[PDB]
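**Q** Let me give you the structure first, and then I'll get to my questions.
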Amino acid sequence: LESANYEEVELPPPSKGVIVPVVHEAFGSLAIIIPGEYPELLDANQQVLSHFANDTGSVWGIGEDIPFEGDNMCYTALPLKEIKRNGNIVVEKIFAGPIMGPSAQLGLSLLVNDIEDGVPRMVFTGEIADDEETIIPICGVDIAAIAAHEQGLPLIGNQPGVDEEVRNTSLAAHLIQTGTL
């Protein structure tokens, strides 16, 4: 029910996580989605809990229900200030609403289906189609790209503007396994 008042907090590496861009004179930021329930680290405006399909877990900081199943865990989408070289994450509060629209779906599907440990060093943006695999282009890719690049990270998606174009979740999960630049 509360929002900690802090300026930033450095947390250890999450057991796993995924980075997504948030498009807000346009403004882009990054969110990292990590296991656990930390609504208290969020601005009150981001303290919105949305759910994966079929009672299979949820995510704080996400503004719309996720149209596929989760892996039965609770997650929190945290504003990502910086990731340290040792993998520590630095989180800050931002005055903004929760993640809206479908662009976080690529990262979220990976998180619950393909990512077991660690945080891919890359930013995923894109909507997941009804087959639950094909990646659909999203809005504001150019601003998503700037946000990723400001943190020295490649943008992964399925459209002009990304750094690495991948057609479906399996190809994205594979980039996870091989690396980029």
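In order, the residues displayed for chain A correspond to 524-547, 555-711 in Swiss-Prot numbering, which applies throughout.
According to its header, the structure was obtained by X-ray crystallography, 2.3 Å.
Just so it is clear, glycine is given a Cβ too, placed from its N, Cα and C backbone atoms.
Take a look at what Swiss-Prot says about it:
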type	residues	note
VARIANT	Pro565 to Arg	In strain: Isolate Mason
MUTAGEN	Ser633 to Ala, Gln or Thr	Complete loss of protease activity
MUTAGEN	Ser633 to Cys	Partial loss of protease activity
ACT_SITE	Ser633	active site, nucleophile
VARIANT	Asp672 to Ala	In strain: Isolate NVI-016
**Q** Any idea what the Cα distance is from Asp672 (variant position) over to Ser633 (mutagenesis position), rounded to a whole Å?
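**A** On Cα coordinates alone, these residues lie 13 Å apart.
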**Q** Where the chain breaks for 7 residues between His547 and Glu555, how wide is that break in Å, taking the Cα atoms?
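**A** The separation between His547 and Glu555 at their Cα atoms is 9 Å.
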**Q** Look up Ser633 (mutagenesis position) in the DSSP assignment and report helix, strand or coil.
**A** coil
**Q** What residues, ordered by sequence, lie under 8 A Cβ-to-Cβ from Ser633 (mutagenesis position) and sit at least six positions away in the same chain?
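**A** Listed in sequence order, they are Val543, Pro544, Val546, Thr655, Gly656, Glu657, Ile668, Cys669, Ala674.
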**Q** So what sits near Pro565 (variant position) in its own chain, CB-to-CB under 8 Å and at least six residues off in sequence?
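**A** Spatial neighbours, sequence-distant, of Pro565 (variant position): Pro537, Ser538, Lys539, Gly540, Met603, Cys604, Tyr605.
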